[PDB]
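*Asks:* Before anything else, here's the structure in question.
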Amino acid sequence: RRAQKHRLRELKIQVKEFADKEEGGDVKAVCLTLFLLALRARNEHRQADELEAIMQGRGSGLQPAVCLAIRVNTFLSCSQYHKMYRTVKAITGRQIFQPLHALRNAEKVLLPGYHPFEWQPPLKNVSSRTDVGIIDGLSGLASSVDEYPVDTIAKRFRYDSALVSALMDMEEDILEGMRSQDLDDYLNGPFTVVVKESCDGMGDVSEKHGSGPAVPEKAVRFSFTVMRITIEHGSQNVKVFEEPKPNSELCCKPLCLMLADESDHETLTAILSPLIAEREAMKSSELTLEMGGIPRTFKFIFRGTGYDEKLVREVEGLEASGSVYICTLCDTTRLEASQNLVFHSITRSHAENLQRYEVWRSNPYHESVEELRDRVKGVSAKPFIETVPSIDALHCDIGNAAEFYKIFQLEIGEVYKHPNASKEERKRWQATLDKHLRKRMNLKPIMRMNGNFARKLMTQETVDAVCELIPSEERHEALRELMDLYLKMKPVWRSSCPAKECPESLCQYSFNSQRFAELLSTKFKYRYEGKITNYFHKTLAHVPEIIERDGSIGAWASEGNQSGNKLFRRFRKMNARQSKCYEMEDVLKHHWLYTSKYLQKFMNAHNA
Amino acid sequence: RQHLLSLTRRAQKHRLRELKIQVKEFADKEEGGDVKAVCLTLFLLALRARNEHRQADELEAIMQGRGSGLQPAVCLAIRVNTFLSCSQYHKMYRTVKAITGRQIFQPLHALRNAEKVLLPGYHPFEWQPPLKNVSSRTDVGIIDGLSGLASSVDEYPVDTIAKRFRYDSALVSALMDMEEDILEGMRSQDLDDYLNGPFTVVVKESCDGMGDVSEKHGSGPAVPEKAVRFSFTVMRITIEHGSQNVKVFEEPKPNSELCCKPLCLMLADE
Ligand SMILES: [Ca+2]
Ligand SMILES: [Ca+2]
Ligand SMILES: [Ca+2]
Ligand SMILES: [Ca+2]
Ligand SMILES: [Zn+2]
């Protein structure tokens, strides 16, 4: 104390004089600054940063929301977290992670069913309460032995109680947009939300915990997404909010989930009917809800697009994918689209589909089945989901990839010269192709193609390698030029907002696709004279119109929900109470918390 | 001039560099070329002279002492006892740092360079008399279990995998992971810590097969492959002080789940 004080009291009082005469005498500021500088000079800035923090007066503790973000976005348990918490608190004295109870109390403020909200007019058939959490998905389905045996499990939210929370977590992110777009913050116009709906079975979720094989089980998740929030200020509308990366796995929120085969039609309808009830109810009403102080009014638009091919083929009520009728958007038989190549439109809506099923069931013309089926263009069931039609992206690209992979395997045998080989030359061709590719481009052998493989194989390098394997020469043009046409075509739908990103390939798509068409019809007509596959009709005839109809083609895809599948399994065996009736409550709740935005706003701290 | 805190990065640097230079050269010729240490001392005095012992005490803690932040060993301990991955730990660390300003957890490389002190083959040791048929180096970590088994198409076909520590290096690491416990023991037993009597260790060894540890990959069946793990346990350390042996360390929970240390493991059958 006095020891060091008198050890250099000379220089102490001297620097006091100097700080008074020049720096005025803010001894605190100058002394601290010179110590931080003398410490930084020698590159030990850890102490510099922590000391600046402790002098600035920032508590080391964390708001419960942050530690919750950590626990949910790092897949910790509810006891491992306790381990970490108690060890940190014991080591460094002051607690840095909040306890568990204070984590749950801040968990509740984000799960759905916590805020007041009122509809105008009140939704018919929808309850008025505002405190509904995780509702049993079965919807009070009477299950007694005298009735139909039903055994699946299902959990869900309501639909309004989920939209409310999805909006009130992004309150700040919509207000910031309102500011950035030069708008008076205190505005309560009729906001309009755009919500993309999706669904896709993700079977083979079980585990042979008993080491006994041959026991499968499937599951289904019905989930939605907010994609654009728009207000009509003055004369026109403005994009108060838009989604950065729509078809990813962190911005698609689950709404219900169940353990039932995606084709078990009866159970599927029995569980998914209430959702469509609520969805049709809240399509002609307004939701009043305070949004950062003053109240605001919301209205919605629901586009159902994230449906693969099999679902949209089944629930919308068409004959299965092996039909003579191919396009879910127009009514043409493969043996007709293969001839009239690209001049179609979209003429298969949902209400048309429904009245067509009606004219099927009633059969007013007293005509036989074989021509009635043709009259009703292949509708044979009652559709129960209003879904907009549009090409998927992920599965379309994978299909095209496997498609021209098979054409490569075909061109090995050069069957155009000698046709009609048997199914052993074919296996030999496949083996030769796979070995040559593994030797040249090191493309591993795989049976079920993955998007990574699909991107790996659509390259000029690999087509040149196979072109150097194959004997003849005309095949060189007839394959390399086809492949470069395909690559010139792909981005206008692979993109996420190609309305302006690649606004040249779009305007050239007409030529870029009709040349593909003509050459497939001329130099390859030895395969495409009759049967043409479906996706090679979709990409050919519809996308240059679906773009102008909707906008993106990538953003309206199911890549997001699909990517989520993995997460399921993880949560299932790191967060579950082992009751087959809470094993879905917990999974749904954790998936909800994960897919929030008010949480990821913390995990993106280091950037900003 | 406005305030050294309101200015930009080196704004204050140029503003006060005059006084900085004069008194820093005076002080480095005073105490032989050192400014940061005496500068923090005078900072301590000139600040806590305004009745603010709090920040001075926490500063004395954080500098040349523990307190805030975590020793790399601690963060390693929690990372391995909570079965966290690597990228997960990175996420937690970076977001904690970005939020609370300070740096509580340590980075990754500063964790590898701090786990390299607990695996075998880091310490120096000397056998005497030397060990027949045993190498003498002290840099033997993981080594292949097959021990250089000729595996070509002309000899007995082998298709197993095995990894192991050398016995001596693993054993010396077991000893240098309980130095503190044996010291506390001989202290409590009223001995002298400056003692290097010939301690006698008593070890326990075990080997039990753990068959059926495969799992289905992708979406399909699995194959019944077994596995074997050879492991030991330090169990009782003693020393013969004076005329009789005195017990210096015993295991609290002998057959516990976390005091049998692995030594070798293989994907074979028993
Ligand atoms: Ca599917
Ligand atoms: Ca899928
Ligand atoms: Ca056993
Ligand atoms: Ca055994
Ligand atoms: Zn069509």
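Here Swiss-Prot sets the residue numbers for chain B, with the shown residues being 393-662 in order.
The backbone N, Cα and C atoms fix where each Cβ goes, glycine too.
Pasting the feature list from Swiss-Prot:
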MUTAGEN   B:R401 to A  Allows robust hairpin activity
MUTAGEN   B:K405 to A  Reduced hairpin activity
MUTAGEN   B:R407 to A  Impairs DNA-binding and reduces hairpin formation without affecting nicking activity
MUTAGEN   B:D560 to A  Loss of DNA-binding
*Asks:* Using Cβ atoms only, which of the mutagenesis positions B:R401, B:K405, B:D560 are under 8 Å from chain A?
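*Replies:* Among the mutagenesis positions B:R401, B:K405, B:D560, the ones whose Cβ sits under 8 Å from a Cβ of chain A are B:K405.
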*Asks:* Work through the mutagenesis positions one by one (B:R401, B:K405, B:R407) and point out the residue whose CB has the fewest other CB atoms within 10 angstroms.
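*Replies:* If we count Cβ atoms within 10 Å for the mutagenesis positions B:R401, B:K405, B:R407, the smallest count is at B:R401.
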*Asks:* Using Cβ atoms only, which residues of the same chain lie under 8 Å from B:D560 (mutagenesis position) while being at least 6 residues apart in sequence?
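*Replies:* Once residues fewer than 6 apart are set aside, B:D560 (mutagenesis position) is near B:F517, B:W519, B:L523, B:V526.
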*Asks:* How many Å separate the Cα atoms of B:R407 (mutagenesis position) and B:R401 (mutagenesis position)?
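*Replies:* About 11 Å separates the two Cα atoms.
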*Asks:* Check the DSSP secondary structure of B:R401 (mutagenesis position), expressed as helix, strand or coil.
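*Replies:* The three-state answer is coil.
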*Asks:* Which three-state DSSP class does B:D560 (mutagenesis position) fall into?
*Replies:* helix
